[PDB]
Amino acid sequence: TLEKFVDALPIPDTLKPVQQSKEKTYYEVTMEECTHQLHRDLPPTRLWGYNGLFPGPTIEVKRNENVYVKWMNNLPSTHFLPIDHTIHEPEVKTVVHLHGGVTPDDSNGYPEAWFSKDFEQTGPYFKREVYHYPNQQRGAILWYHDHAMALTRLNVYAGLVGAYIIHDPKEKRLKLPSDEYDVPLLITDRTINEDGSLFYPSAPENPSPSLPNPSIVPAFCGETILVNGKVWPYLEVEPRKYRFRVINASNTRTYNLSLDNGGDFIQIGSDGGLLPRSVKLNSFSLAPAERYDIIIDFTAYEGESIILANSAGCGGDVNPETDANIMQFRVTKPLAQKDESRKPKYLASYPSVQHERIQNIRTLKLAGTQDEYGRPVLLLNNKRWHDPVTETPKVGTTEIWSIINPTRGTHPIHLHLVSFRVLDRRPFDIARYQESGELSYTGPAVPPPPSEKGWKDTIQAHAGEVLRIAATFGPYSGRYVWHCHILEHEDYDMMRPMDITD
Ligand SMILES: [O-][O-]
Ligand SMILES: [Cu+2]
Ligand SMILES: [Cu+2]
Ligand SMILES: [Cu+2]
Ligand SMILES: [Cu+2]
Ligand SMILES: [O-]
């Protein structure tokens, strides 16, 4: 397997505006098929990249900055990854979703607002070429990625991911590590052929002859871990505090991260922004689309090589030689200047300072059926994507969503537009629920850990539990979506429209 820690971590460049005034910031990003070297010992890999880059450029904006991005498709008219036509017009459809973005609905990147090359053909929900991001939301790590109907797992795996950072000037006084000491880490697992080409399975292993070919798979686990588009890279760091914006940009894989020298992370932020208080952690779980905004303090580790380690298996136990490793820090870079940064305890308001009335309690089941080929089809509340919309919260109102998970695995449930609070998790009797539809708890409710006391947008719903979250639906009304962010689940068919109504 590929020799670990021989390539330096790329730092994606920050995208520069095409035009900028006090009133408006304008960016252009074109999707291009490109070549990139994923590891020292590999031939260059053919990939799809925002502006021909993998990951795409990092976009940095201020809170309330009035941003527009024209996302353009200049990709080949045929895909290079295996398309299964039985699960769902031009072959290559794309649309860019700003994950966590508080956007009008027609700039949100709806799966059916897709477009082919040069916008020649567009889906039924397409309205605009230029997307508008008013950024009227908390400072946070967002990320952008393809969201095209029935193609998301493929377009994302192909390379269409990037970081998008909202900076709230009100947080600047906290003196968190900044600029060169504030580094996105987009973590993507991949399987890569000897010739350097991406491998994505064309079918489950040992397919029943009943299966079509290609066939969608229910889960994808890559053999190799990349950070910022390089396989098992190293980052030379100065002996001081760094802020890392850790993004799970993987299709299926969940990580459980730790430092092999036993050092701590200081978590300062979750998907929806700064936590009310910093949380010292020795390890953390990170499912697809979750973000952890953390400080690592290397002050006391000069000279050391520290492995960012992973203990979470994907389809099997973690392998010490391969997926147990993410990247390596080498604390050998000379100090550019005095560490003027801080790791404060007091960060932001508690979400609980809000006293919203509960308009509605919405009960939602994670379930599944079997198609004519014998394949599992994962469904939210036993509905298909195309069934009439049922999740219709009223704009400006707060609901509790009670998410019932009787399946065998965790699903990272994601709502577009909003961030939300986590109320609790409670174990229930799965057999009894499956037999009778009755919910019988086998234990008391468990409130969220401090890491989940802030704002979340993608939340792990574990097997045999009811997860409750509270979300205020706004500030916009319109047509959005909610879904499992395991892309293989999302595409078949664990995704539903969400109408925020007026
Ligand atoms: O996908 O959010
Ligand atoms: Cu997303
Ligand atoms: Cu989203
Ligand atoms: Cu799922
Ligand atoms: Cu989504
Ligand atoms: O989102």
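Since chain A takes its numbers from Swiss-Prot, the residues it shows come out as 2-89, 97-510.
Every residue gets a Cβ built from N, Cα and C, even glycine.
As recorded in Swiss-Prot:
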BINDING   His105, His422  Cu cation 1 binding site
MUTAGEN   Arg146 to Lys  357-fold decrease in catalytic efficiency with ABTS as substrate. 152-fold decrease in catalytic efficiency with SGZ as substrate
BINDING   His155, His424, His491  Cu cation 3 binding site
DOMAIN    240-318  domain 'Plastocyanin-like 3'
DOMAIN    378-509  domain 'Plastocyanin-like 4'
MUTAGEN   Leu386 to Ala  Slight decrease in catalytic efficiency. Shows minimal changes in the structure of the copper centers
MUTAGEN   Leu431 to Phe  Retains approximately 50% of the wild-type activity with both ABTS and SGZ
MUTAGEN   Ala478 to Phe  Retains approximately 70% of the wild-type activity with both ABTS and SGZ
MUTAGEN   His491 to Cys  Decreases copper content. Strong decrease in catalytic efficiency with both ABTS and SGZ
MUTAGEN   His493 to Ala  Does not affect copper content. Strong decrease in catalytic efficiency with both ABTS and SGZ
MUTAGEN   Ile494 to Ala  Strong decrease in catalytic efficiency. Significant differences in both the type 1 and type 2 copper centers
MUTAGEN   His497 to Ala  Loss of laccase activity. Mutant fails to develop the dark brown phenotype typical of the wild type strain. Decreases copper content
MUTAGEN   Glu498 to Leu  Almost loss of laccase activity
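On the structure: features taken from Swiss-Prot.
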residue	record	CB count, 10 Å
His155	Cu cation 3 binding site	29
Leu386	mutagenesis position	22
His422	Cu cation 1 binding site	24
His424	Cu cation 3 binding site	25
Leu431	mutagenesis position	17
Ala478	mutagenesis position	17
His491	mutagenesis position	29
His493	mutagenesis position	27
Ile494	mutagenesis position	27
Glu498	mutagenesis position	26
Cα separation, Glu498 (mutagenesis position) to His155 (Cu cation 3 binding site) (Å, whole number): 10
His105 (Cu cation 1 binding site), number of other Cβ atoms within 10 Å: 24
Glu498 (mutagenesis position) versus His105 (Cu cation 1 binding site) - Cα distance in angstrom: 14
Subset of recorded positions (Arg146, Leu386, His422, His424, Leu431, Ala478) lying within 10 A of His493 (mutagenesis position), CA to CA, in sequence order: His422
Alpha-carbon distance [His491 (mutagenesis position); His424 (Cu cation 3 binding site)] in Å: 9
In the chain carrying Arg146 (mutagenesis position), residues 6 or more apart in sequence that have Cβ under 8 angstroms from it: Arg64, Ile174, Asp176, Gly280, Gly281, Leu282, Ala356, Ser427, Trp463
Structural state census, the domain 'Plastocyanin-like 4' (378-509) (DSSP three-state): 14 helix, 60 strand, 58 coil
The domain 'Plastocyanin-like 3' (240-318), counted residue by residue under DSSP: helix, strand, coil: 3 helix, 48 strand, 28 coil
Interval of 7 unresolved-in-model residues, reported as the Cα distance (Å) from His89 through to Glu97: 11
Contacting recorded positions for ligand 3, chosen from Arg146, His155, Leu431, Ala478, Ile494, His497 when the Cβ sits under 6 angstroms of any of its atoms: none
Between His491 (mutagenesis position) and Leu431 (mutagenesis position), the C-alpha gap once rounded to whole angstrom: 19
